[PDB]
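Only one structure is covered here, and it is reproduced in the block below.
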Amino acid sequence: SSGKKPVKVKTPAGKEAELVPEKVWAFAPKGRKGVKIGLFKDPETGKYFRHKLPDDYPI
DNA sequence: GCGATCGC
DNA sequence: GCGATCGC
């Protein structure tokens, strides 16, 4: 699923930024809450990277 | 170790 | 086929 709300994240390049993830999903084992993961693209470098989403972010 | 996802 | 993403 795509996202729409921006997320505050630290790019691989070190800069803080507000980015709309291209994909989001839940990442959890059986019996545990786990985390939500977003797939982001650093607009300066063009590189993709993953980052934790806030617990209330809509999947 | 468990979970999903995809660019590389 | 794997790295890297986190909290348990």
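Numbering, chain A: per Swiss-Prot, residues 2-60 in sequence.
Note: Cβ is positioned from N, Cα and C throughout, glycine not excepted.
Among the mutagenesis results in Swiss-Prot, A:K24 to E has the note: Slightly reduces the melting temperature of the protein. Slightly reduces affinity for calf thymus DNA and poly(dA-dT) oligonucleotides. Increases affinity for poly(dG-dC) oligonucleotide. Slightly reduces thermostability of protein-DNA complexes at low salt concentrations. The residue drawn here is the original one. Annotation for A:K24 (mutagenesis position): spatial neighbours A:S2, A:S3, A:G4, A:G39, A:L40, criterion Cβ-Cβ under 8 Å with sequence separation of six or more.
Counting only residues at least six positions away in the same chain, no Cβ atom sits under 8 Å from the Cβ of A:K31 (mutagenesis position). One entry in Swiss-Prot concerns the mutagenesis experiment A:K31 to E. Its note says: Slightly reduces the melting temperature of the protein. Destabilizes complex with DNA. Slightly reduces affinity for calf thymus DNA and poly(dA-dT) oligonucleotides. No significant effect on affinity for poly(dG-dC) oligonucleotide. Reduces thermostability of protein-DNA complexes at low salt concentrations.
DSSP assigns A:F41 (mutagenesis position) to a strand segment in the three-state reduction. In Swiss-Prot, a mutagenesis experiment is listed as A:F41 to A, annotated with the note Results in a significant protein misfolding, reduced thermostability, reduced ability to mediate DNA compaction and bridging. No effect on DNA binding and constraining DNA into negative supercoils.
Cβ-based neighbour count (10 Å, all protein chains) for A:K42 (mutagenesis position) stands at 14. Here Swiss-Prot describes A:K42 to E as a published mutagenesis experiment; the accompanying note says: Slightly reduces the melting temperature of the protein. Slightly reduces affinity for calf thymus DNA and poly(dA-dT) oligonucleotides. No significant effect on affinity for poly(dG-dC) oligonucleotide. Reduces thermostability of protein-DNA complexes at low salt concentrations.
Taking all protein chains in view, 12 other C-beta atoms sit within 10 angstroms of the C-beta of A:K48 (mutagenesis position). According to DSSP, A:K48 (mutagenesis position) is assigned to coil rather than to any helix or strand. What Swiss-Prot notes for the published mutagenesis of A:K48 to E is this: Slightly reduces the melting temperature of the protein. Slightly reduces affinity for calf thymus DNA and poly(dA-dT) oligonucleotides. No significant effect on affinity for poly(dG-dC) oligonucleotide. Reduces thermostability of protein-DNA complexes at low salt concentrations.
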